[PDB]
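Here is the structure we will look at, set down as structure tokens.
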Amino acid sequence: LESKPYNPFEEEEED
Amino acid sequence: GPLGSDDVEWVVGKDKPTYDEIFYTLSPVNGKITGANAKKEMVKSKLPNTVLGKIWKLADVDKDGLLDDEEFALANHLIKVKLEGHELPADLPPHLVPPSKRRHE
Ligand SMILES: [Ca+2]
């Protein structure tokens, strides 16, 4: 729940 | 008891017209633009990707993943603050949180 998928600049990190 | 109207100084109300026009140029679908529209707008702003994520995560008060004209205007407002050489305190106070998202009781 900490990875916020509502942000298009936060859409996945390394995988 | 007739309670009064809490009218806080939402500075974005001064900013709105300009970002409203920009909001319309990104093609507002049903009156709210998607993450893709504002994503390419954000990269046009020439800011570091990290900043974009922070701006969005603060500006998107709905946590809905979309930006309407007031959310988007806040997004642009925050970006501008960064461009002015300053930064946002990572706090959404009453005078930055839009009335549409002001929790009563
Ligand atoms: Ca939103």
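Just so you know, the numbers here start at 1 and follow the chain as drawn.
If you check the header, you will see the structure was determined by solution NMR.
Backbone N, Cα and C atoms are what each Cβ position is placed from, and that goes for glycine too.
Summarising the annotation, Swiss-Prot assigns domain 'EH' to B:15-103 and lists sequence analysis as the type of evidence. The residues of the domain 'EH' (B:15-103), classed with DSSP into helix (H, G, I), strand (E, B) and coil, number 50 helix, 4 strand, 35 coil.
The annotation that Swiss-Prot gives for the mutagenesis experiment B:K39 to A (Swiss-Prot position 468) reads: Loss of interaction with MICALL1. Its own atom aside, the Cβ of B:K39 (mutagenesis position) has 17 Cβ atoms within 10 angstroms in the protein chains shown.
Per Swiss-Prot, domain 'EF-hand' is recorded for B:47-82. When Cβ-Cβ distances below 8 Å are used as the criterion, the domain 'EF-hand' (B:47-82) is approached by residues 11-12, 15-16, 18-20, 22-23, 28, 31-35, 38-39, 88, 90, 92, 96-98, 100-101 of the same chain, each at least six residues removed from its ends.
Sequence-distant contacts of B:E71 (Ca(2+) binding site), defined by Cβ-Cβ distance under 8 angstroms and a gap of at least six in the same chain, are B:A59, B:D60, B:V61, B:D62, B:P98. For B:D60, B:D62, B:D64, B:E71, the entry in Swiss-Prot reads Ca(2+) binding site, with the evidence type experimental evidence.
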>> Quiz question: given the binding-site residues B:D60, B:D62, B:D64, which has the greatest number of C-beta atoms lying within 10 angstroms of its own C-beta?
In response: B:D60
>> Chain A proximity: which recorded positions among B:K39, B:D60, B:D62, B:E71 have CB distances under 8 Å? Answer 'none' if there are none.
In response: B:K39, B:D60
